[PDB]
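Working notes for the structure below.
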Amino acid sequence: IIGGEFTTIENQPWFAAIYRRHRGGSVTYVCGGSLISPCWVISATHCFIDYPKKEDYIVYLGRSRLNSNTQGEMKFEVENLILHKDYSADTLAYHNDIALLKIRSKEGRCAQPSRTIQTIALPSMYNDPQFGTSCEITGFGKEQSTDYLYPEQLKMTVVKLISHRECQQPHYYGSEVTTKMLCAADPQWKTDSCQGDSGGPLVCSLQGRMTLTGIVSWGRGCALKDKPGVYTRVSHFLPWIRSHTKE
Amino acid sequence: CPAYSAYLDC
Ligand SMILES: N=C(N)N1CCCCC1
């Protein structure tokens, strides 16, 4: 996250931290995700495509720091890794960039909710907020594009939704933005998602509910003029989600 | 890796 502010898991308790194990034993951060039910985490397919073996992943919930444990955190193995069948990647962007992870502990249990571990509500089909609405993004992604390292402390910021019309202009992304994507940005372009925020939540309060509106997917640079962040439009994928979550 | 990837391994 470029700009914004440091936060803790209590402010975003559905945030899932996803890591990949290596052979000689080292564990490294992969992507963000969002807890949508005790046994299920939603993220982005591009996080996993290159290594799509479930045994390779660990999920943490209740975790505020990247490479240090947070008191109360829970570790999970990935029982099932579900990648979207129509996923693709261009020279530029990803399509159908959505994934589901069924989590279970070594004890055979799903997530136990707490002050640091909560689920987030899904949206209503084909219902997204108005353009110009302010929403939250969260993650452990870079604080500046030039950084080599990732913050050890979780961060969050605010960006405003951009009209499909506006984001589709060549000044911006032209035809690369489809209707299954949502754009959002800072009006000064001063704050944004960046590398390592992928798979994480875009959260808006539509009506009275905090709701998972988008999943961090792509963009050109970070906090770059006329180049907004692009998010998997979750309200267009509800049949896919409910289908693969009924087990 | 697409040019506009944000993925931590691109
Ligand atoms: N929102 C931006 N700028 N992004 C999204 C995550 C990939 C890097 C670019």
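All residue numbers given for chain A refer to Swiss-Prot; the residues shown span 179-425 in order.
The backbone N, Cα and C atoms fix where each Cβ goes, and this holds for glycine too.
Now, the feature entries from Swiss-Prot:
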{"type": "ACT_SITE", "residues": "A:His224", "note": "active site, charge relay system"}
{"type": "ACT_SITE", "residues": "A:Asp275", "note": "active site, charge relay system"}
{"type": "MUTAGEN", "residues": "A:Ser323 to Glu", "note": "Abolishes phosphorylation, proadhesive function and ability to induce chemotactic response; when associated with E-158"}
{"type": "ACT_SITE", "residues": "A:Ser376", "note": "active site, charge relay system"}
Measuring Cα to Cα, how many angstrom lie between A:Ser323 (mutagenesis position) and A:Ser376 (active site, charge relay system)?
14
State the Cα to Cα distance, in Å, between A:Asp275 (active site, charge relay system) and A:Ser376 (active site, charge relay system), rounded to an integer.
10
Given the recorded positions A:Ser323, A:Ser376, and counting only Cβ atoms in the protein chains shown, which has the most within 10 Å of its Cβ?
A:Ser376
Once near-sequence residues are set aside, which residues in the chain of A:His224 (active site, charge relay system), 6 or more away, have Cβ atoms under 8 Å from its Cβ?
A:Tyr265, A:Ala267, A:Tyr272, A:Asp275, A:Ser376, A:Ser395
When a 10 Å sphere is centred on the Cβ of A:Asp275 (active site, charge relay system), how many other Cβ atoms does it contain?
29
Where does A:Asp275 (active site, charge relay system) sit in DSSP terms: helix, strand, or coil?
coil
